[PDB]
Amino acid sequence: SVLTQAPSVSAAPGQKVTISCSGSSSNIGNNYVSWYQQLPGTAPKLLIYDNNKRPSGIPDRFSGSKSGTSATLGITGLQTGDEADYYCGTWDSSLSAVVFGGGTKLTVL
Amino acid sequence: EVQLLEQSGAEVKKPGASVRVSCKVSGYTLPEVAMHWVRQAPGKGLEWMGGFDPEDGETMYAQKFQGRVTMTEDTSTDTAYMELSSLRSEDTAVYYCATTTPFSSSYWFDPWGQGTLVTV
Amino acid sequence: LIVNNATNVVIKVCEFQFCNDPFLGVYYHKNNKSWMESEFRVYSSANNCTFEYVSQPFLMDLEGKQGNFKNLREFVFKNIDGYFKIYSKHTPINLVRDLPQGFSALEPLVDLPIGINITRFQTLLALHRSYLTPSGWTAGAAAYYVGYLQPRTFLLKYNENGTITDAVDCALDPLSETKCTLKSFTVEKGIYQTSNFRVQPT
């Protein structure tokens, strides 16, 4: 929507590569970031909240960071079942609402 | 912790209609936790919708979609009705029941409602 | 059913259905930003009720003290002659857990027409809900003290203001039974004749 991330990305299995989302000070700057996963026709699953915190049942192999308006979702230990789209979001005071990016569909090569 | 009830069920309503969305819960009670809504169009991304505001105590409405969709709550029966109106072309899609926690600043939508497509 | 609230305790003498694991649930209303108390997590049905009453809260805090009080709170419950009477007290205690050597005088709170025999009971609890962390329950820690009553003869020493300090049981030991004969807490040097003993038949 109002945020920046690519449609798709690809990498070899078992490797280490992350995905980032570029916001602004009006959105990511003062606000906490979340990340979500969905399989085709399934229930989008919370990945990491506040970029540093794992929900119950999340592999510890995921991390996160926020540098200025840029927020990277740490993705490590690629699995054959890790191919799916990951969504960035953070609170917005601009329209005073919840915003997301277009989504990035990972591919494990 | 908690599993939820479905968002709607299967609601197929031909053009010239409008549809409520009643999302119930289990393991919690309705007004200890705030609900939320997101448009998800197949082959597309997330568009947030509805929602409750931890600040100010109001139930939010997405400005872009404001006024077309409304929400009510029955606390005892845990029924939260999301009524979308005035069907249009691109507005048939999965609209997820989501929730944040009133304590405190949570932006993350937490265990959610499995998804329901609508029909225009 | 004694329920303490935020703030009107509503004593209840009724006919309820108490669950297998009764206790008072507490949650957050989101309307007026107030922590309510779900009272039916204790009991399902409330009906037929015989009696109802309300008073100023027996349970009371002070706090601001970062401990050093612990606000030790005692309640005595005695069911006799149609009057089940409640007693209370509030005391500072600096010890880690257990009780000091001091005397605790408990005034009767209310003398109520109860007319029922109570042979068994359990306490009540206040717990709440939490949200996603690696549902929430068991707020803080909880421990208390229980002991059973018994008929005994006490000598009661009132003060100039009627505040009883020293009490002495007569049957506690062969020494305690003589002090009940002199009625005095001072026992002068000498020999005193305590109640007789008998050998009993096998």
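All chain C residue numbers match Swiss-Prot; in order, they span 118-251, 256-323.
Determined by electron microscopy, 3.7 Å, according to the entry header.
Cβ atoms are placed via backbone N, Cα and C, with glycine included.
According to Swiss-Prot, the mutagenesis experiment C:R190 to K carries the following note: Partial loss of biliverdin affinity. Taking the Cβ of C:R190 (mutagenesis position) as reference, residues of its chain lying under 8 Å away and at least six apart in sequence are, in sequence order, C:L176, C:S205, C:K206, C:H207, C:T208.
According to Swiss-Prot, the natural variant C:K147 to E carries the annotation: In strain: Omicron/BA.2.75. Under a cutoff of 8 A between CB atoms, and with a sequence separation of 6+ in the same chain, C:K147 (variant position) has no neighbours.
The 10 Å shell around the Cβ of C:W152 (variant position) contains 12 further Cβ atoms across the protein chains shown. According to Swiss-Prot, the natural variant C:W152 to C carries the annotation: In strain: Epsilon/B.1.427/B.1.429; when coupled with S13I induces resistance to NTD antibodies by changing disulfid bond in positions 15-136 to 136-152.
Natural variation at this site is recorded by Swiss-Prot as C:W152 to R, annotated: In strain: Omicron/BA.2.75. In the three-state DSSP classification, C:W152 (variant position) falls within a strand.
Among the natural variants in Swiss-Prot is C:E154 to K, noted as: In strain: Kappa/B.1.617.1. If you draw a 10 Å sphere around the CB of C:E154 (variant position), it holds 16 other CB atoms from the protein chains shown.
Contacts of C:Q183 (variant position) defined by a Cβ separation under 8 A and a same-chain sequence distance of 6+ are given as none. Among the sequence features in Swiss-Prot, the natural variant C:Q183 to E is noted as follows: In strain: Omicron/XBB.1.5, Omicron/EG.5.1.
Of all Cβ atoms in the shown protein chains, 16 besides its own fall within 10 Å of the Cβ of C:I210 (variant position). Swiss-Prot gives this note for the natural variant C:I210 to V: In strain: Omicron/BA.2.75.
A coil conformation is recorded for C:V213 (variant position) in the three-state DSSP classification, outside any helix or strand. Of all Cβ atoms in the shown protein chains, 6 besides its own fall within 10 Å of the Cβ of C:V213 (variant position). Swiss-Prot lists C:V213 to E among its natural variants, and the accompanying note reads: In strain: Omicron/XBB.1.5, Omicron/EG.5.1.
Candidate recorded positions C:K147, C:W152, C:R190 yield C:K147 as lying near chain B, with Cβ-Cβ distance under 8 angstroms. Straight-line distance linking the Cα atoms of C:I210 (variant position) and C:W152 (variant position), rounded to a whole number, equals 29 Å. DSSP assigns C:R190 (mutagenesis position) to a strand in the three-state reduction. Under the DSSP three-state reduction, C:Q183 (variant position) is assigned to coil, being neither helix nor strand.
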